[PDB]
Structures are given as structure tokens and as C-alpha cells.
Amino acid sequence: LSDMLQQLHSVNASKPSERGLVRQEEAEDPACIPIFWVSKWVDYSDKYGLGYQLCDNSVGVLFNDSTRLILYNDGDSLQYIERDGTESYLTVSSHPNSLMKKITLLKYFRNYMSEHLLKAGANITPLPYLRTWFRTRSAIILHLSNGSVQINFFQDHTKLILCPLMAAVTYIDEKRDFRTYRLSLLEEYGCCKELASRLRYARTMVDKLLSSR
Amino acid sequence: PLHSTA
């Protein structure tokens, strides 16, 4: 998270959209395509919590009591993470009676997402959990346990997936075209105003994450 | 009450 903030400061300070010939294509690094992003989500936190589906079709829920339930894409294998960080590995078919409510909620959330929501990055060629999230008027901000930070913009449906380990960013535009860039290469070659503006917002969002952990 | 793109 700290390194992500530094990577973004570096690219933003280079003023990528306002210093001559933009060579954005040359900043593309297809090697740095993320393995994991959030494809779907449901904000039901007024009662239960926030459910999400990862790109591999695995599902997760961050409940209001700060516990997490993670269903792997085989549809049975389960991970549970308590408040104190205690991780438990099991299956739905073998759950203790105590997790009954939470499993039911996950399966409900799973069904809605699978049946009624669009898969983000469905055209991208093919386990972390949700550490934290918040919502603004403009965007939902998703912080995964592998360090990745995703930002989905509500109004135009454009999305950023920020990968601190690769020092990279994947951008999904209004047409659902995806391009993955190395951040230092965006510094080297520049980019359009659209990407530049969302990266400035991204830095502000990472700063909010860092100030609220 | 809110969700990702339908």
C-alpha cells in the first residue's frame, strides 16, 4: 500500500498527459496482467455485509462483524477468517452448525451475482480476500489481501486494477477494452488525459486507505 | 441496495 502510493506519486509527478508526444501503447506490459480482480459485488452492508465474486468465479463476503467467508470456485471448498485473523479451511458440506447463517447468506449472494450481474473483465484471458472497501459518490474502492487495489467508477463504468507487486495498472475503459501498463513506462512514454485523471484519483484513494487502516 | 453493473 505504501509502495503503491509511491508508484502513483512518481507517475503523477511526471505529468504523463501534458509533456509532449504521448506514446501510451509503448507503456503496455501484457506480462503484468493481474491474476485476480473483482468481477462482481453486492453492497448489502446495511444488514449483512459486502459480497463479491473474483475473476476466477470464487466468491467472498466481508460480513459486518469483520469476519470473512470465502468460497472457492469448486463450489464447496471454504475458507473462514475470524476477527482476530484466525483462518479456517473446510467445506460447505462439512461446516459447523455455527456458520449456518453465514453460509446461507453467501450462497444467496452467490446466486444473485452469478445470475443478475455482469462479469467485469469477461474478455480478459484467464486466493486473495477483501481486506477492506469503501464507497464514494464516484467510485467503489476495493483493497485485496494480496496488495491489489481496485477502483470501479460508477458513472462511466471505467475501472482500474492496481498491482503493487508488478508496479502496474490495468485500465478498463467505457468500451470494456483492457490494457495493462507498467507505471514507470507510463512515466517514460506518457498517457491520455482520461487515464491520467483516474490515476490522480487513484493516488487520493490509496491515501484514504492508508489513513483509515 | 447497491451492486455492480447488471
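All residue numbers given for chain A refer to Swiss-Prot; the residues shown span 374-499, 508-594 in order.
Header lists the method as X-ray crystallography, 2.1 Å.
Placement of Cβ uses the backbone N, Cα and C atoms for every residue, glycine included.
The feature domain 'POLO box 1' is assigned by Swiss-Prot to A:410-488, with sequence analysis given as support. Per Swiss-Prot, the feature domain 'POLO box 2' maps to A:510-592. For the mutagenesis of A:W414 to F, Swiss-Prot gives this note: No effect on centrosomal localization, nor on S-phase progression; when asscociated with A-427. Loss of centrosomal localization and of S-phase progression; when associated with A- 415 and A-427. The structure shown keeps the original residue. According to Swiss-Prot, the mutagenesis experiment A:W414 to F carries the following note: Abolishes interaction with CDC25C and reduces centrosomal localization. One entry in Swiss-Prot concerns the mutagenesis experiment A:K492 to R. Its note says: Severe mitotic defects leading to prometaphase delay. Increased localization at kinetochores leading to increased levels of phosphorylated BUBR1. Per Swiss-Prot, mutagenesis A:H538 to A is noted as: In pincer mutant; loss of centrosomal location and decreased interaction with phosphorylated CDC25C and BUB1; when associated with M-540. According to Swiss-Prot, the experimentally introduced change A:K540 to M is described as follows: In pincer mutant; loss of centrosomal location and decreased interaction with phosphorylated CDC25C and BUB1; when associated with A-538.
Chain break remark: 8 residues absent between A:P499 and A:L508, end-to-end distance 14 Å (Cα atoms, rounded to whole Å). When DSSP labels each residue, the domain 'POLO box 2' (A:510-592) comes out as 26 helix, 32 strand, 25 coil, counted as helix, strand and coil in that order.
Proximity to chain B (Cβ-Cβ distance under 8 Å) holds for the following mutagenesis positions out of A:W414, A:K492, A:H538, A:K540: A:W414, A:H538.
Applying DSSP to the domain 'POLO box 1' (A:410-488) sorts its residues as follows: 22 helix, 32 strand, 25 coil.
A straight line from the CA of A:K540 (mutagenesis position) to the CA of A:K492 (mutagenesis position) spans 13 Å.
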